[PDB]
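Peer 1: My questions all concern the structure below.
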Amino acid sequence: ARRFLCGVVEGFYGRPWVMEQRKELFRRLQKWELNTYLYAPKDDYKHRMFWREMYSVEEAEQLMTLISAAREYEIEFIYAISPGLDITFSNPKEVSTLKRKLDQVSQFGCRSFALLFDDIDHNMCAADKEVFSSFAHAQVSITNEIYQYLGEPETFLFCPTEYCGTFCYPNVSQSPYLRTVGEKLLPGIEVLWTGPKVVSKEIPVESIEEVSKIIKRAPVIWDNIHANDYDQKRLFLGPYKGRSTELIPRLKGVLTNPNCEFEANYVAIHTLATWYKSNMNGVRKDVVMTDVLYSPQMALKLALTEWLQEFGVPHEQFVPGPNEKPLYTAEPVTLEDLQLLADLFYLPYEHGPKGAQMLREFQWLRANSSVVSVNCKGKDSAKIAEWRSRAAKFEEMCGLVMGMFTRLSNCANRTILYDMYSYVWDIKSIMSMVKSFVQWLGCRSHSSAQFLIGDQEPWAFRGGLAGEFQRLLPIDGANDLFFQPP
Amino acid sequence: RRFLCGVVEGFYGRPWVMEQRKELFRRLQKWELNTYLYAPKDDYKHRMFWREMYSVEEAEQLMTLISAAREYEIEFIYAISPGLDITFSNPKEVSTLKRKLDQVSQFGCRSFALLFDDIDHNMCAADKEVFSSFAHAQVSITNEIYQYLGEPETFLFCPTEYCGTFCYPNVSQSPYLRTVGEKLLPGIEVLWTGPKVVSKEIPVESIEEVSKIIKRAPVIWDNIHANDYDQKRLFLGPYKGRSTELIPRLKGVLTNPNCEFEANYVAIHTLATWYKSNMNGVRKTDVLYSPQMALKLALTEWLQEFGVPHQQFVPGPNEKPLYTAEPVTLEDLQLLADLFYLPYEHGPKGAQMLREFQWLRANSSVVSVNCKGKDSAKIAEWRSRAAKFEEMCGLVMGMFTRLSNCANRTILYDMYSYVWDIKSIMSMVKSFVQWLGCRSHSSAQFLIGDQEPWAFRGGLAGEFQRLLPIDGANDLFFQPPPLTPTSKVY
């Protein structure tokens, strides 16, 4: 019986989700007892780049249908807006534009709102510097004014420029900016925080205790963990991890900002749910000495067993004799399938256990390929027995990557595979070649040729040029490599 | 004089939609091409489950597509692939093949193809008791269907050995291809992808040789600009590799493009330029077609597709200036295509962009420590080149920024993954050059945020890629240790 915003924020750069997805997202948030959606796609011209522009007629059609579906499924809908690059804070025509706009969205029927000054510039126009002491004074000034103008609504969020640890000048505890915000932002307005980093691997309890104290209020975490709009493109099907259930009593909310690809955000949200549900009634426990619950590996196993249900089933008749060619058949996705997929495409900072192992083993076999190579007669009869045994469980395990792909690709409704096809087709491709290499390594004693695959050696082109460049950036070590014979 | 030029939709992966298939027809006609071949590998009723009749919702849509093709003056060819689980000897099986082609013939299809590509040579026992060979079976049934349909104008056969590499023991004396030649009814045309799957170039004798054993001229299935096989590259380069010479040695050309629908602009436009270049010729490096030229005519036309760049308040002269989106330009599209050129060679711009970066890297030594024998031709060579480089790393970021501030983002979003990764590494590369060039203002490690994200080799598949065998050259570069230790003990 305490208010807590927990859900999803669509806040990434890239081609935004469309309606029948958002409509699904709401079904899902509801089913798993979460309660909030933040609308803040970086690619909606009208949300940020071109904020002054009022929504179109066709646009108002779409926007209102959303807000109803949201209200239908018991999900608090928040409209967000980012004037920053463009805006001139002091000139009051500017402020009027902003109020008009949010009144249009108010009209479409949204009740809760949000301003963000995220990823903008530190510097004001001279015009504004003549009115305002600080950059922060500026933001707070008009944030407050809008807050009141819309009649001090229950839910209202402000995302500061300094939105995580590594972004406060000079440090969290004495940032003149975060002070001003803390002091002068109105008390009903909540603050968004992405943790100690932008994409924060862990969110220490003492982190939150610090930033809480300077902004005079327990923040709402915008959590960029499973987000994938930053570097090279990767996919994160791993669980919610790195935040203690202890955080929950010290927070007004957690809103996960995940993978651009929509269908990849099942586990990302499902586990966030389990995490919240686990300790939503806990009391502040004094864990930083200053005055059975939740397992990522379990929450994952639940989510994947449940995910299975959305992959759905795979695809007089003809019946071939016992010497006729046997009918193509489609098998279902297994659980073990998803469990491998999640481990291959896990979290930004580590792989999952099934994936970690395939590497360790490949890496062993590579570093021991010499033990079978004519060489010192036998040198050892049981060092060999091991490498051969150990090679053939690796051959077999590659096997299950190839199967994982086929069962996903035959399962009759391909909307989930298709939404992440590139990602899955890359790993399965490369494993095909890695299996073929380990085989070649078993046979290189009575040949001295080179490892080739239909004469092409194609793993060299992966990424094309994008990749050629990245492969020149600095590496620690060249103990590995395995050069090739001419 | 009747010659099949156009597009085959023949790729592994998610098929093109009705709405895109109509626009392909508009563009084919605009550019005066004539043919379309329906062979999407993912349509369950095309290959895997070929013996299921189309439902009414599906029948409805394929009638509409066929009508479309009629409206835009395009030959529509319905292919079918029964090679995975067919039992050749059994007649219920040939019945079914017939009934399925009859279903499609009533949707108003005039022309047809049978495909036996990307399968193994291994027949079942019942069949080995009846046909002399895999060819013999493939041929018996194809002839029988072709006839059953009243020997249509246009009927295609894709062989299992559909290129040089795939032949055994080799093109000239394959027993598979010998039999196709001898026994495949003369009326039927045969597909062929060149000497490889993705043929870098298609020499004229290569065609003379295959032409001889199949005893006809082939229609080329061209995988040059396809990415079905490797979904980490995109191919915005020009048709090239194939002499205008072989236009009279062929019966047609059907390109198999990128899976992404909107990357196939240059790839078709330049193909059409090439066909026109010599529609009417006789028998007996390439004087009528220049890729460099045909590429530029294509980029110039593609640009009007990208549309216009989005956009009563005025800022004071001391107030905060307005946002301003900028137009995409032609040096933008020229750089894009040059970064995403062809399967076997980069664009000259991209190719330079790299050569420069690898030089700067190799002569880092000179700017690492102090100054000694560091001339014009030592240091202030580097300093110069390094800033000429830095500026063009800049230009990449431009073309992304401007592509993503179009009013109509369709063309971008269809290639987002590819164009994003290129700009994100260029960014990451520029910062390296900077650090190289002032390793004496301190002596850090090279870092971003405060770790190194390029090291995640874009995924787990990435960390496996690096452990496969390596050139032995394009020499490495190493990150120095943290320098700052934490123990008394050595």
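Note that chain A carries Swiss-Prot numbering, so the residues on display, from first to last, are 57-347, 372-395, 536-706.
The backbone N, Cα and C atoms fix where each Cβ goes, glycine too.
Taken from Swiss-Prot, the feature domain 'GH84' applies to A:60-336. Sequence annotations record features per position, and here Swiss-Prot assigns protein binding site to A:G67, A:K98, A:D174, A:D175, A:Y219, A:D285, A:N313. One entry in Swiss-Prot concerns the mutagenesis experiment A:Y69 to K or Q. Its note says: Strongly reduces affinity for glycopeptide substrates. Nearly abolishes enzyme activity. Mutagenesis annotation in Swiss-Prot: A:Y69 to S, described as Strongly reduces affinity for glycopeptide substrates. Nearly abolishes enzyme activity; the structure shown retains the original residue. According to Swiss-Prot, the mutagenesis experiment A:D174 to A carries the following note: Nearly abolishes enzyme activity. For the published mutagenesis A:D175 to A, Swiss-Prot gives the following note: Nearly abolishes enzyme activity. Listed in Swiss-Prot is the mutagenesis experiment A:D175 to N, annotated as follows: Nearly abolishes enzyme activity. Positions annotated as active site, proton donor by Swiss-Prot: A:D175.
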Peer 1: Filter the binding-site residues A:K98, A:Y219, A:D285, A:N313 down to the ones within 10 angstroms of A:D175 (mutagenesis position), Cα to Cα, kept in sequence order.
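Peer 2: Within 10 Å of A:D175 (mutagenesis position): A:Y219.
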Peer 1: Unmodelled stretch of 24 residues from A:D347 to A:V372; how many angstrom between the C-alpha atoms?
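Peer 2: Output for the chain break: 24 Å between Cα atoms.
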Peer 1: Using A:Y69 (mutagenesis position) as the reference point, find which of the binding-site residues A:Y219, A:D285, A:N313 has the shortest Cα-to-Cα distance to it.
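Peer 2: Nearest listed residue in space: A:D285.
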Peer 1: Give me the CA-CA distance between A:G67 (protein binding site) and A:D174 (mutagenesis position), in Å, as a whole number.
Peer 2: 11
Peer 1: What is the maximum Cα to Cα distance, in Å and rounded to a whole number, among the residues A:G67, A:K98, A:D174, A:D175, A:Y219, A:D285, A:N313 annotated as binding protein?
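Peer 2: That value is 17 Å for the farthest Cα pair.
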Peer 1: Could you tell me, to the nearest whole Å, how far the Cα of A:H395 is from the Cα of A:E536, given 140 unmodelled residues between them?
Peer 2: 17
Peer 1: Given a separation of at least six residues and a C-beta threshold under 8 Å, show me what packs close to A:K98 (protein binding site) in the same chain.
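Peer 2: Long-range Cβ contacts: A:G67, A:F68, A:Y69, A:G70, A:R104, A:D285.
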Peer 1: Roughly how many angstrom lie between the C-alpha atoms of A:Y219 (protein binding site) and A:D174 (mutagenesis position)?
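Peer 2: Cα of A:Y219 (protein binding site) to Cα of A:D174 (mutagenesis position) measures 7 Å after rounding.
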Peer 1: Out of A:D174, A:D175, A:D285, which has the highest number of nearby Cβ atoms, where nearby means within 10 Å of its Cβ, if these are the recorded positions?
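Peer 2: Answer by Cβ density within 10 Å: A:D174.
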Peer 1: What residues, ordered by sequence, lie under 8 A Cβ-to-Cβ from A:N313 (protein binding site) and sit at least six positions away in the same chain?
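Peer 2: Counting only residues 6 or more apart in sequence, the Cβ neighbours of A:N313 (protein binding site) under 8 Å are A:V64, A:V65, A:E66, A:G67, A:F68, A:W278, A:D279, A:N280, A:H282, A:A283.
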Peer 1: Hey, which of the recorded positions A:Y69, A:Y219 is the loneliest by Cβ count within 10 Å?
Peer 2: A:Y69
Peer 1: Quick one: which residues besides A:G67, A:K98, A:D174, A:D175, A:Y219, A:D285, A:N313 have a Cβ within 8 Å of the protein site's Cβ centroid, in sequence order?
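Peer 2: So the additional residues around the site are A:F68, A:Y69, A:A96, A:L172, A:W278, A:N280.
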